[PDB]
Amino acid sequence: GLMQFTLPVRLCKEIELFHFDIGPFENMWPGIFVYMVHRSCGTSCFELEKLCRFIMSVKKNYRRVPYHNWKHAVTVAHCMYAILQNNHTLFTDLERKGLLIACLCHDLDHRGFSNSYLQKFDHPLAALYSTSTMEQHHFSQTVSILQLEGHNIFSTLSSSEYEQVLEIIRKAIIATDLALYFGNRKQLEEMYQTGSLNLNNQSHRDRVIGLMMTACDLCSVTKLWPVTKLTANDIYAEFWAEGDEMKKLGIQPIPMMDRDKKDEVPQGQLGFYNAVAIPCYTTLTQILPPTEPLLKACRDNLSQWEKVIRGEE
Ligand SMILES: Cn1ncc(C(=O)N2CCC2)c1C(=O)NCCc1nc(-c2ccccc2)nn1-c1ccccn1
Ligand SMILES: [Mg+2]
Ligand SMILES: [Zn+2]
């Protein structure tokens, strides 16, 4: 009960900033996550013993893929931490509990392949879940792990509180399906601009939590340029493996996934920042003004990709 996690001074200060990088020491990521649950939620939110056992089971069910890995899970949870800490009073006790857990779990048992590749391969998961195929699987893996003995971190919640938190985690994880992001942000755009946006409306909260999930999920584009650039290498390492697998099924992959079209990555990054990232963090900043450093950092990284195209790097 009187047992705080404390980080070295550089980490203690920099973990509070949106652009923090969790570093290359895998063995510190669990302690980093617990530190964030404790400051974000409280030292009473979870039984330390159960939490530690849940974290280590989650780690074990992430795979050794270049991008959709345990580092990604903790990085996405850290961006959520920064959002929650900069918007103290906007979120319920259950939302604060549920969202860091959702983020840690949001890519559980990812194989480094997109929903499309599962559908073209005719993977069993694509018959069990016709849309948001991997995201429904990630939620399913979350429920599995919560049900392992000694793993129920929510054990002290009431029956209805428990159902509300699993329902926050489900929607939060489903929303990380980027196919859903576009419509979600358009609706939020209109509600904000016509002044209809209402955070006491549960369906409105749901959309706002969804946009936060997209924002945390994409947070590599809000880091310092060397983090952003090296993370994009991991992203394409997965995409190009998927492209190779498409070619094995006899299908020309989209260029994004075709390693033969490496040269076009910089232009593809501009498309991505303009079509996805910038609009995401813009709408987020409109709804939650203290998230502005994500928009500012994203703009800086867009300008770095523009310099890449101009041959200035
Ligand atoms: C940086 N970041 N963070 C998450 C993700 C991500 O998409 N996902 C899904 C798993 C994570 C990314 C990311 O880089 N995506 C690739 C962006 C992208 N690359 C290309 C492209 C085209 C041709 C040749 C080479 C590259 N086009 N394109 C694009 C263009 C317009 C609209 C959408 N995408
Ligand atoms: Mg995902
Ligand atoms: Zn993700």
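Note that chain A carries Swiss-Prot numbering, so the residues on display, from first to last, are 724-1036.
Determined by X-ray crystallography, 2.2 Å, according to the entry header.
Just so you know, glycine gets a Cβ as well, placed from its N, Cα and C.
Counting only residues at least six positions away in the same chain, the Cβ atoms of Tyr785, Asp830, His833, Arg834, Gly835, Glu961 sit under 8 Å from the Cβ of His791 (active site, proton donor). Feature annotation from Swiss-Prot assigns active site, proton donor to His791; the stated evidence is similarity to another entry.
Of all the Cβ atoms in the protein chains shown, 22 others lie within 10 Å of the Cβ of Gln992 (3',5'-cyclic GMP binding site). Residues annotated as 3',5'-cyclic GMP binding site in Swiss-Prot, with experimental evidence given as evidence: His791, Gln992.
Long-range neighbours of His795 (divalent metal cation 1 binding site) (same chain, six or more residues apart, CB within less than 8 Å of its CB): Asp830. Residues or ranges marked as divalent metal cation 1 binding site by Swiss-Prot on the basis of experimental evidence: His795, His829, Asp830, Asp940.
Under the three-state DSSP scheme, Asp830 (mutagenesis position) falls in the coil class. The divalent metal cation 2 binding site annotation in Swiss-Prot covers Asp830.
In Swiss-Prot, the entry for mutagenesis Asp830 to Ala states: Loss of activity and of zinc binding. The structure shown retains the original residue.
Swiss-Prot documents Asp830 to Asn as a published mutagenesis change and attaches the note Reduces activity 1000-fold.
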What is the set of residues, excluding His795, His829, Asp830, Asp940, whose C-beta falls within 8 angstroms of the centroid of the C-beta atoms at the divalent metal cation 1 site?
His791, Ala796, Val799, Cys826, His833, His861, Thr899, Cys939
Cα-Cα, whole number of Å: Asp940 (divalent metal cation 1 binding site) versus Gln992 (3',5'-cyclic GMP binding site)?
16
Would you pick out, from the recorded positions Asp830, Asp940, the residue whose Cβ has the largest number of other Cβ atoms within 10 Å?
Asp830
Could you list the residues of the same chain, at least six apart in sequence, whose Cβ is under 8 A from the Cβ of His829 (divalent metal cation 1 binding site)?
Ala796, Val799, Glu858, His861, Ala895, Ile896, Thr899, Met936, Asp940
Expected list for ligand 2 (Cβ under 6 angstroms, recorded positions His795, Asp830, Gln992) reads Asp830
